[PDB]
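Contents: one structure, followed by commentary.
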Amino acid sequence: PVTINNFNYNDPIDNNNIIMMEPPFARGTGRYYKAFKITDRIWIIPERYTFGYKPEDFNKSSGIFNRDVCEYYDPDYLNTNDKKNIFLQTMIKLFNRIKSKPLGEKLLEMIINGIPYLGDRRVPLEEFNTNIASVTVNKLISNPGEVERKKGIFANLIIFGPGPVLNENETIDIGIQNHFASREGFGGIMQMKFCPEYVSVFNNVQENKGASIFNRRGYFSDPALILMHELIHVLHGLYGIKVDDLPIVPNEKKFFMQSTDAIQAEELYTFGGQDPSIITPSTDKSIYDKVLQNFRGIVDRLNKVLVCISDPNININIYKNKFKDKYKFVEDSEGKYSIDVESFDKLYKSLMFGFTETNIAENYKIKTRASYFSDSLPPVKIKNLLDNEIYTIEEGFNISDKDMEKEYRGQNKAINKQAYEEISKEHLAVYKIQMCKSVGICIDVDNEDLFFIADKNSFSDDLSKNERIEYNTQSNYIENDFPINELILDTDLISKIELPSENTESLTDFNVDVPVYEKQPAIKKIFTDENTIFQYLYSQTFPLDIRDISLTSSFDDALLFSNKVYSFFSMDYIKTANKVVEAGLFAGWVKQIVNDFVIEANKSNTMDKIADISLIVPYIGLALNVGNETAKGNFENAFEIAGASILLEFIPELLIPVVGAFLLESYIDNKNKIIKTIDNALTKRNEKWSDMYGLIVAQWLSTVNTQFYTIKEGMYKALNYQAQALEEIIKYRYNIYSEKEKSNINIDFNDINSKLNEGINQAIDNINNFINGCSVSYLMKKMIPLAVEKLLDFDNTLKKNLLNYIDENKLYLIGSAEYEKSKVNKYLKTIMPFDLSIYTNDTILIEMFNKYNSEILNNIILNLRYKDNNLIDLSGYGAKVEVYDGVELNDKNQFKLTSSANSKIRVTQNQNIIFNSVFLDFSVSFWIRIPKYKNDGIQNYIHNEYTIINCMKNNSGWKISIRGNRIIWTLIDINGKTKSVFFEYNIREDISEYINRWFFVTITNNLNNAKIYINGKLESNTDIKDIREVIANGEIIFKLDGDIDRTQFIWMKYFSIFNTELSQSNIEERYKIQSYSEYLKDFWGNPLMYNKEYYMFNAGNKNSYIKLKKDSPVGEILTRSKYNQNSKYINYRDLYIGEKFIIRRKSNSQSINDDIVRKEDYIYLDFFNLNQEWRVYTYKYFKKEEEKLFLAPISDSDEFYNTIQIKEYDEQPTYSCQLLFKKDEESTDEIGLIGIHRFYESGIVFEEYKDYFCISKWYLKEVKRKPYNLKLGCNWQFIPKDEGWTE
Ligand SMILES: [Ca+2]
Ligand SMILES: [Ca+2]
Ligand SMILES: [Zn+2]
């Protein structure tokens, strides 16, 4: 157990637990400090830390000490005895809180027992030397006014009050002659400057601070956790493992980059959470090795120590026993000490990954910042930590008896205001970057708001070094984790070995290095005319002395005029916001503009499914103009083209080492040592893949995800500026009214702010999801593949290396040089899939990853789309696409492959995508339109198979071919074994749903089957179990290849590939998404057009067509003529028959050239009667359910309706459309739908039934039925002449 002593500042010095100490940095000169032993080996000196600081620097100035901290200054802190005593009692309370739980009690026990080794690097291995400043500190015994009598004591930790900056807590180690005992295995007296009352404030981006933009946001820290964070540094320093290694260094070559001190791995380890992941596995092992090497030096010292010259009273055995336990060394029955690898590993992991701020916070139910790399806010002052009503030893601020335990409400600034006070801004100093234009207006930007982008020098290149493989050689992995529960239950973690007495000889060698600090300018001026994130955010603000502003979509005007505020919301939103109204209409206007605000903000939920993008925030570019000028043009389009990359302010140069070669050592005549070597080399190979992935993750988190974090914060600020601006306008307009008017105005400012705030919260959630998706996308498509390329290269090099090794030892391997030959091929065959959870256990990051992998669209590895008269891959993997001259392309994303040799597309796929999952798993989807057979060429049509898409490599791959009315999918494995599955449509149907009509094809492949889906429905299936490996990343050639007719062609659209098997559900969804359009379509599936001649088809009367009756102004219905020749393979009904209709636009006299017909358009349905254009009319006064339509010349009669509304009542994909007659555009009076009706005719000569072109009210209720009735006689399709259909 840990005992925390009690005392008052004025208690008498007793030279034991209350002393006059001579601090290490005093160099044995100057004055002494009254110090209090709070626990064994730990001292508290309730006075400001002044070592290395100028007295005046304790005042706020035009300078700052740290570039990444909102620095608070207060020279009066601790300037009285009562203030010093309060500091003392507060420290006692914090220590009691720390030991209130086993985890914290153990941290203290480890620290108390982690006594510094007696000596350092300069001390002979045979000796213990206490006469060094890192081991002994002196206390003055003599009476006041004379340093006549001094006594030495051993100490572990000395905690002082703060230095100039109250909120800048720091743990300091002792350097002597340029070396640090605490960094070389020995450990040394540790010092700390700490302030309990002025604590840091933080706010989680992904989480709302009580969700109130008009209230105080964020949470304040529990000083006990802040102290434990420092105590962890103390722990590391005491065990001598606070080693230095390759640090994370910020790139500062660009003006938008955050400047900061180099960050050592030890600091990131101390924080925990995701931060250890920024330290590559290479560096993790580097640090591990250095610490182990340091301990070896200590264990050697224990085996050689014979005496202590500095203090004859030191019992050598007692210390050897204590140090053996401290470092967890093992000792044999003879007393020989050695390192136990298991015990060392456990100790190391416990100290680096067990005791972390994140783990401690979690255990103590204390909320803390999400990461070391999270913006810093202004600190606050805790009113009274000694008041149990506000802060307790057991629960800190989150007191359950006050219902503040839930959701860390006790630390919530918006909720627990009674616990703290805001700090006077006049006492705060912050490093700012003054961005000046070349003229010249300037904008100040806190350095903390800039992008933190780790420089390339931050990462280890150890992966490029060679590795000697031996029967020995084993894997090397360091799990940046340690089960906190076992640590809390570990029975032998805490020492039960006697702590030596602290009294020793007085220190006489005061040699020590004392740091010297100095402020630097708080403002750095730079010149740039760039208008990026900082400038855009700035344009959305207004000075405090202005109260009348107006919104503008002009960024430039917003910068020029103080009364103009930039807004990235719609033109209509902006206009309405600037509208001035009468008091009587003010309440209405407020409701309107506030509602508009929510609508605008909610556009952050916009979907873009047709472009294979589930979510996109269209206004991010306009809001920040971050990255590659995202404020220009249409952001959504730009995103569809370049993806996440366009949002990055800077594209990082990644470190992706050429993996060093392996050196396989041979063992002649040794069958085992040779086999072992081969195996070890294989396992080491995987370590290489893992370490590379870890190197990628570290860079992604410190150079990319950091930039996206800044963008998320930027959008939060942007949205708030918009709400603040609207709030300002509303206030101004309301205050223009008189008191009498105001009294009659029904407005609730809190309800307004509530609605605005809620809108922002909804938007932020979408924005965070969007940005996290972008971050993972960059990782997977722009980083991982580049690493895979090197790893695959490495594999190849290692492959022949191993085979050539199995060759050189062929003899010594006898009848096995083949068994292990394949053992190498099959091992280097299956590559390691990237799993983020392997490099981090951070829930946020893991969830981001899993979410990404759960989105089927992220499985797209090829997406050929039209953009600027060319076809490019928008999958994000950058396939090279060569479209040759003979390929016809249009903006409807359709492309035509003809019989010409130059009508082809060459696609070179990305070779670094996990495609060969080792069992075949991928899908291909596309739309196609295959022309009808030539009647005089039917034999060749059914006989000649021709390839249309071929993807082969090493005589293995896949291809899509066509043989007449059959489309074929074929797979060929490395052995040449072939399997096919096909879809063949009937060519004897009166009316075919497939011939010359666009239809959707989807082919899926898995370990068992090959399936072909047509328009979302499964059509064919082939068992492909026997098929072995199939290379599918070869070049893809789109070209008609075979014995084809010169007239042969094929149209294709939306070609894409998925590296997974699509489900029937995925396919059906894709079919509907790609079928969707605002416009109606024609019989063939193309957009329906105005001013284009069409024959009419009736889905409910397939073989019927319309003809103007010779003797009457009506359309009689006749039977389609049919294929006349004698071929046994074909049959169809003629399509180019009946009246030639033409659709004309109703309004806008923009002439009659042509255009696209959209659902709900009002039209005129006309047709040609010889040299005249006639029209389809409905007699206005029929009383029956239906009537024959009236066909006559164009004219305007008061007795006939002439306006039709084209409709689409079917919710599912169809090329059918309906035609409605309404009394007039305005009314909701429906006359009926155009269809076909059967009439009975009994004349003097003939008696029979005849069908006529009619309008009927009966259809009105029928089109509402579900599922939509495709057989209804009111379903029509328009057939224009098409080269793909001849008769
Ligand atoms: Ca790491
Ligand atoms: Ca302005
Ligand atoms: Zn730290």
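Note that chain A is numbered according to Swiss-Prot, with residues 2-440, 444-1291 shown in order.
Determination method: X-ray crystallography, 1.9 Å.
Cβ atoms here come from the backbone N, Cα and C positions, even for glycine.
What Swiss-Prot annotates here:
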ACT_SITE  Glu231  active site
BINDING   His230, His234, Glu268  Zn(2+) binding site
BINDING   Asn1025, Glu1189, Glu1190  ganglioside GT1b (d18:1(4E)) binding site
BINDING   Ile1240, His1241  D-galactose binding site
MUTAGEN   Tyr1183 to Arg  Significantly decreased binding of heavy chain to host SYT1 and SYT2 independent of gangliosides
MUTAGEN   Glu1190 to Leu  Greatly decreased toxicity, heavy chain has decreased binding to synaptosomes, binds less GT1b
MUTAGEN   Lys1192 to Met or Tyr  Decreased binding of heavy chain to host SYT1 and SYT2 independent of gangliosides
MUTAGEN   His1241 to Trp  Greatly decreased toxicity, heavy chain has decreased binding to synaptosomes and dramatic decrease in GT1b binding
MUTAGEN   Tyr1263 to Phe  Greatly decreased toxicity, heavy chain has intermediate binding to synaptosomes, binds less GT1b
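Overlay of Swiss-Prot feature records on the structure.
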| residue | record | contacts (Cβ under 8 Å, 6+ apart) |
| --- | --- | --- |
| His230 | Zn(2+) binding site | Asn170, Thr271, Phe272, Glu358, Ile361 |
| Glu231 | active site | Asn170, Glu171, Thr172, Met193, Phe195 |
| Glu268 | Zn(2+) binding site | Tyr373 |
| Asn1025 | ganglioside GT1b (d18:1(4E)) binding site | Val985, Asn1013, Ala1014, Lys1015, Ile1016 |
| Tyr1183 | mutagenesis position | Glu1191, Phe1194, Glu1203, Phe1204 |
| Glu1189 | ganglioside GT1b (d18:1(4E)) binding site | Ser1260, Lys1261, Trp1262 |
| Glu1190 | mutagenesis position | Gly1236, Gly1239, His1241, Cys1258, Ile1259, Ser1260, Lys1261, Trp1262 |
| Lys1192 | mutagenesis position | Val1118, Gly1119, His1241, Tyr1256, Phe1257, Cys1258 |
| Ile1240 | D-galactose binding site | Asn1102, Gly1104, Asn1105, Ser1108, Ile1121, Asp1255, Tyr1256, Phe1257, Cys1258, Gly1277 |
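Within 10 Å of its Cβ, the residue among the mutagenesis positions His1241, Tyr1263 with the fewest other Cβ atoms is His1241. All protein chains considered, the CB of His234 (Zn(2+) binding site) has 21 other CB atoms within 10 Å. In the deposited model, 3 residues between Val440 and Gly444 are left unbuilt, and the Cα atoms flanking this gap sit 4 Å apart. Cα of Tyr1263 (mutagenesis position) to Cα of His234 (Zn(2+) binding site): a span of 81 Å.
Largest Cα to Cα distance within the recorded ganglioside GT1b (d18:1(4E)) binders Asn1025, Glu1189, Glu1190: about 49 Å as a whole number.
Under the three-state DSSP scheme, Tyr1263 (mutagenesis position) falls in the helix class.
Residues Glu268, taken from the recorded positions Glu268, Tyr1183, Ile1240, are distinguished by a CB atom under 6 angstroms from ligand 3.
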